[PDB]
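Enquirer: Would you mind keeping the following structure in view while I ask a few things?
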Amino acid sequence: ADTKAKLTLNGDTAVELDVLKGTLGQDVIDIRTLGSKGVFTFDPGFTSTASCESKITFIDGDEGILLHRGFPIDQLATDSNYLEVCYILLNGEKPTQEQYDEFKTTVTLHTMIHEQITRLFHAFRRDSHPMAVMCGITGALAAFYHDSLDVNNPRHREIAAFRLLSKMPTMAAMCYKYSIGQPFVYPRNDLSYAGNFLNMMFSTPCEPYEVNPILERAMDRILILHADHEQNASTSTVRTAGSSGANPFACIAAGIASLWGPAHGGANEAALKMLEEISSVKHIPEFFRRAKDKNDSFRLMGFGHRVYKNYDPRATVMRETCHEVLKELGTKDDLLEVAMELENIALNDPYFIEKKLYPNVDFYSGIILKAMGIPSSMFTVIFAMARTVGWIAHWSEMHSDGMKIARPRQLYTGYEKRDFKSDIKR
Amino acid sequence: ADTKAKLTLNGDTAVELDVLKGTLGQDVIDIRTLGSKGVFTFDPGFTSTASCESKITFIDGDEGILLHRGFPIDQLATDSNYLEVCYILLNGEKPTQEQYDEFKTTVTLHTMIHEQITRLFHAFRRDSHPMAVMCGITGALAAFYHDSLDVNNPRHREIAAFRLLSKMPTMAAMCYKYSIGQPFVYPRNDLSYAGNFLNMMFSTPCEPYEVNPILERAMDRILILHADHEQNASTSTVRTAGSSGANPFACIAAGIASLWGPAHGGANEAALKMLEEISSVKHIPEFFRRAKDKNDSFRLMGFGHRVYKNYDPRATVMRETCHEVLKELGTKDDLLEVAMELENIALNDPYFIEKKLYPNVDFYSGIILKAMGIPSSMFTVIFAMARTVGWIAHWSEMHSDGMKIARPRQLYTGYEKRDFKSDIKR
Amino acid sequence: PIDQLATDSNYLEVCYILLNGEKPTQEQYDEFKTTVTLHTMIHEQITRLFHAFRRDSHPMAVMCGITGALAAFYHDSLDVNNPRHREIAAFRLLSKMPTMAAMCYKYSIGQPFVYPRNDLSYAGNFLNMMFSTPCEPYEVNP
Ligand SMILES: NC(=O)c1ccc[n+]([C@@H]2O[C@H](COP(=O)([O-])OP(=O)(O)OC[C@H]3O[C@@H](n4cnc5c(N)ncnc54)[C@H](O)[C@@H]3O)[C@@H](O)[C@H]2O)c1
Ligand SMILES: NC(=O)c1ccc[n+]([C@@H]2O[C@H](COP(=O)([O-])OP(=O)(O)OC[C@H]3O[C@@H](n4cnc5c(N)ncnc54)[C@H](O)[C@@H]3O)[C@@H](O)[C@H]2O)c1
Ligand SMILES: NC(=O)c1ccc[n+]([C@@H]2O[C@H](COP(=O)([O-])OP(=O)(O)OC[C@H]3O[C@@H](n4cnc5c(N)ncnc54)[C@H](O)[C@@H]3O)[C@@H](O)[C@H]2O)c1
């Protein structure tokens, strides 16, 4: 311990504050009774403020460390599967065969969505973005599932969580099928979480679909690697919304919208344009998309990350998996080889070395999905569908903490009181 | 400015922190730099953390002060109209006749929603809670208005502002009409904002609907009184989702859901049900409702508020408005003597006096709304509808500032790094 | 006696007896049984009528509504004074009622409608249309 005893805040006289010690990472200064004395801190963005105590995910950016209930992301990604990882994130411990089998069975038994929610899909335009459709469908669930909205009832919370974990993939695949004009595919209980997804994504009544083991395993890993990422913007949106008592589905829709957010920029969509609509080592990785990099233009595309200093721990296995996929699909991948030239640039180009634009999990996640024949508009849908369990865990944990209602202060610098006098008459 | 220049935090090294001053209210200690020094606070709920710098609304909870751009709520609720208040909050000043003309004109010519959006309502169950349908349509707006989702684009913010402002009452009236099986009503370019809302809510194609000028003003007042309420939970949600790039339509949808959070909060839902049922001037007004108070659920019933100490400043104009409406609807208000008694019990019961369960603005709004024949299910829809202008202003102020993304810290107290080995074999 | 029929017969053979007055021979039963199964599927447009009812409605009321709407489609078998019409009408009712019933059920709970399968008995096909789901094949317990 350093100065993990206490501390003093002095304005004109002292104020002794406690310091809480964490099991990992930095310890914090307890300031809960401060404002209750008038004294407030100023911190837009909360980068110097701990908003909660959590035991879910630990991250050490400078060390490139990511843990889920104490387990390193690499261990879980390689020796587990999305559902077992979900069980761990939600319960805190790994399941025994009895626990896993129970959980797994409940998840599969609720994959089918109500027949009327499917009617809602047909009211959206065919030209709409799959992500927006997904947010719309998600923010519409509480109208049907009115029987599991109480965040203060464990029964409601557990049913809600299962409804999200079971149904999100089905929704996601449907946002896909509708966008391309193909018929919706029902979930099949005999197929794994990832296999059933790939099926609902690519199945067609014209012939039975064959789920490739390497693709199924690749998908499930994309899910694991996107299951959670600690107190980020999207997760904080789930916690802040739910702190007022907002239903689960409404909190998930907001998490999706937040994870969607950074892609709305005009310069973002314009660069992703060239990344997509362009295919050749002389085309993109040759002073075209490389020279056309102006304001942000990187993390969204798989380069760099504010959380990690030198590398994204999620990229290790994702890069290993990218090899296996590119190798397996071959006759359905070799053309996408430019991934090597994009990676070559991110590691050697001075612009990328200096700005620490290392390929993150999404660089390799993107290459895999593209190779599988999935469009870019569906990538974040799949990441969000994966992150939902993390949202549930953080949301469930926020409630056990007594559902602290987000009621922040403000620094008011507007007009002092003044009288209202308007001579208009419209 | 006494020592409103600086102070010091003492951990292991005496770090100086500038004391930032406001134009009204409390001062704040700028701790935005502590993070870099490895020093972080702990504040679940943010009751001592100024989440931002704001100029929109100011509140002195003990002294019952509520100012919008410096202007007192009483003067706005009596002198101004809803659209002028919208302009004031959004532009920081009362409009010139010309500026008001142009503002009102823009609002009037964007009230009718895209016909494809209208077909979404028809996929929901006729028995859906109008508020769940409202959250559903608003979250579905992004798929249609994909042309104004660039939060960093000034014109997109403007169009999205006018889109939300013009259409919310259109969509809210459609929810009600859908819930009772009556045909949707189209906006009326000749009607005022409040009168148009009433027309869309109550008229049929069967006979001409003439808006009562007294109910027109009463609704205008219910709206002005719900325009904005500073940094509350739902606005904090809107701001947080916004900083993470979420589109304006999703931000407002999150706010709507976060607003009715306590309604389906288990203990609050059942409370509204008991108030809902009886109105026979013999049960409720004679300790039927009073005897049962194991859960508070009071602010929701119009009794009390965490923000103000003695009274709700917004309730001043609403109560006066409330008795006018009742008189206007003279020989029909017989079974509604419970309102005066419930009020009396709130003013004279030692328990209500003790806990300061004063009738808040929503107590009277509820009376005005119930008197108008509007079902209780539409109350929060109406409040969120009016509250939208506040949310839009707050979302905008967060943008113009510096888009400081919500990235709080977490006092980690979970498992230390532990090795993983699958217990299961499935 | 009802006990004899309930124990040693089956709904379709009992139907044959009620309608004809005598028990069927193998030839008569097989003919009747086959005609009943061959008309289990209802017109695609009658199914559209199901979607116009509210999800919250009582299955029985929906059933009455669907039933009192059949003459609008089956306008070719309304004459009660024509044996041809009467026999076709009777078969239409005996074949289609279970399909309608199961659909009033599936609609009320939000599950997809299940088509009749000719390889399943009168009761087995019903249980199937009641409890089947595209998520896996249903197993009809004997
Ligand atoms: N005990 C639990 O953990 C638990 C968890 C979730 C939901 N539920 C309960 O089950 C019902 C939930 O339905 P919902 O919200 O998932 O959808 P839903 O009921 O609105 O619509 C789908 C219908 O299909 C059924 N269904 C879904 N997937 C299926 C599958 N793979 N095979 C067969 N039938 C399938 C569902 O049971 C349901 O009747 C409620 O009664 C709810 O309380 C229970
Ligand atoms: N300059 C602005 O403030 C501003 C504000 C909002 C929208 N817009 C732009 O103008 C167009 C309007 O889009 P939208 O959101 O209104 O369309 P929409 O997709 O919601 O469709 C509604 C259609 O009805 C028209 N409309 C709506 N209310 C009307 C009324 N009361 N009287 C007559 N016509 C009415 C609209 O112009 C539009 O064509 C878009 O291109 C949008 O970008 C501009
Ligand atoms: N000879 C008879 O006893 C007899 C009895 C009933 C109906 N019919 C005749 O058959 C047609 C009646 O159609 P309906 O009133 O039953 O429905 P319908 O024609 O209005 O709609 C269903 C359609 O699916 C067909 N169908 C129904 N069940 C089927 C199954 N199990 N396998 C394959 N196809 C199937 C029907 O023949 C029909 O074309 C008419 O031409 C009618 O005259 C004949």
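The numbering of chain B matches Swiss-Prot: 2-427, in order.
If you check the header, you will see the structure was determined by X-ray crystallography, 2.2 Å.
Backbone N, Cα and C define each Cβ position, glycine as well.
According to Swiss-Prot, the experimentally introduced change B:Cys207 to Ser is described as follows: Weakened NADH binding and inhibition. Recorded in Swiss-Prot as a mutagenesis result, B:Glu208 to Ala carries the remark: Weakened NADH binding and inhibition. The active site annotation in Swiss-Prot covers B:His306, B:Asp363, and the record cites sequence analysis as its basis.
Give me the local environment of each listed feature.
Expert: Taking Cβ-Cβ distances under 8 Å and a sequence gap of 6 or more within the same chain, B:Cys207 (mutagenesis position) has no neighbours at all. B:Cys207 (mutagenesis position) falls outside any helix or strand according to DSSP and counts as coil.
Reduced to three states, the DSSP call for B:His306 (active site) is coil.
Classification of B:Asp363 (active site) by DSSP places it within a helix.
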Enquirer: Out of B:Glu208, B:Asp363, which of the recorded positions has the smallest number of neighbouring Cβ atoms within 10 Å?
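Expert: Each of the recorded positions B:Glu208, B:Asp363 was scored; lowest Cβ tally within 10 Å is B:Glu208.
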Enquirer: Do you know offhand how many angstrom separate B:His306 (active site) and B:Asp363 (active site) by C-alpha?
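Expert: Distance between the two Cα atoms comes out at 10 Å.
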Enquirer: Taking the Cα atoms as reference points, how far is B:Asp363 (active site) from B:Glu208 (mutagenesis position) in Å?
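Expert: That comes out at 32 Å between the alpha carbons.
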